[PDB]
Amino acid sequence: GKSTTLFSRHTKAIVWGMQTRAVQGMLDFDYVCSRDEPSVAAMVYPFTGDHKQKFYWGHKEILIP
Amino acid sequence: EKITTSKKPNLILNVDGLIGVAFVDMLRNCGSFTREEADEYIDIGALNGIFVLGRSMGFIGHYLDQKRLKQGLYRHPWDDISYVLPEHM
């Protein structure tokens, strides 16, 4: 079954790839739309191990694996 | 120190000052050193060695931390350098 409500205010994603600029823009969008959590939970890049990237939730800094 | 803190409020003995004076105090003021043995260890530089063997712990701690947080290469971006090369040599 194909859904009819694709996105929501609780939609969580995994972005595939090293796209710090675009995921920075997406977390910027999650902040400016007054959301509670980031839309991005994790990133998947096969050429690098598991670490944490720092991001801006407004002024505060968070870590995304 | 009592004289200098009247000049400015900050002006306190550093820990890099206090270990120097307290270690010369230890050397030439406890036993076991004459004043040509205690002053020879100061003229040679055995007070460099205290700071070096201390700061090796913090350096290896920084090394293990930078490996464990798994950070890649640092590059020092070009808006911190301000190249000042001559005109045409």
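Residue numbering for chain A follows Swiss-Prot; the residues present correspond to positions 487-551, in that order.
Determined via electron microscopy, 4.3 Å.
Just so you know, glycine gets a Cβ as well, placed from its N, Cα and C.
In the three-state DSSP scheme, A:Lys540 (mutagenesis position) falls into the strand class. Around the Cβ of A:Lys540 (mutagenesis position), a 10 Å sphere holds 9 further Cβ atoms from the protein chains shown. Among the sequence features in Swiss-Prot, the mutagenesis site A:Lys540 to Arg or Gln is noted as follows: Decreased acetylation and increased de novo lipid synthesis; when associated with R,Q-546 and R,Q-554. Abolished ubiquitination by the BCR(KLHL25)complex; when associated with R-546 and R-554.
While the structure shown retains the original residue, Swiss-Prot records the mutagenesis experiment A:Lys546 to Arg or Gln with this note: Decreased acetylation and increased de novo lipid synthesis; when associated with R,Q-540 and R,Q-554. Abolished ubiquitination by the BCR(KLHL25) complex; when associated with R-540 and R-554. For the recorded site, A:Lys546 (mutagenesis position), the DSSP three-state label reads strand.
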What's the CA-CA gap between A:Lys546 (mutagenesis position) and A:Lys540 (mutagenesis position) in angstrom, rounded? 10
